[PDB]
Amino acid sequence: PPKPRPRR
Amino acid sequence: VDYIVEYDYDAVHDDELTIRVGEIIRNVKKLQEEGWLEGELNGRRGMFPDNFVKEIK
């Protein structure tokens, strides 16, 4: 699966 | 290059690392995948987000 650019 | 963890992150896949503030991730490589790095923590290598950490210089 794709990964997001997680947010703090 | 080593990195310090600035923000907690929880792995959402088995190839990711779960990281906690203050931890040092060793031997970090910047990945083709934008926003992600690969490095060693507690003797295990995995992926983690680049905006939760700071490069140690």
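Following Swiss-Prot, chain A residues are numbered 905-912, in order.
This entry, so its header tells us, was determined using X-ray crystallography, 1.7 Å.
Cβ atoms are placed via backbone N, Cα and C, with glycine included.
The annotation that Swiss-Prot gives for the mutagenesis experiment A:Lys907 to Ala reads: No effect on interaction with SH3KBP1. Reduced interaction with CD2AP. Strongly reduced interaction with CD2AP; when associated with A-911. The Cβ of A:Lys907 (mutagenesis position) lies under 8 Å from no Cβ of any same-chain residue at least six residues away in sequence. Reduced to three states, the DSSP call for A:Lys907 (mutagenesis position) is coil.
When other Cβ atoms within 10 Å of the Cβ of A:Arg911 (mutagenesis position) are tallied across all protein chains shown, the result is 8. Swiss-Prot gives this note for the published mutagenesis A:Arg911 to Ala: Reduced interaction with CD2AP and with SH3KBP1. Strongly reduced interaction with CD2AP; when associated with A-907. Strongly reduced interaction with SH3KBP1; when associated with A-904.
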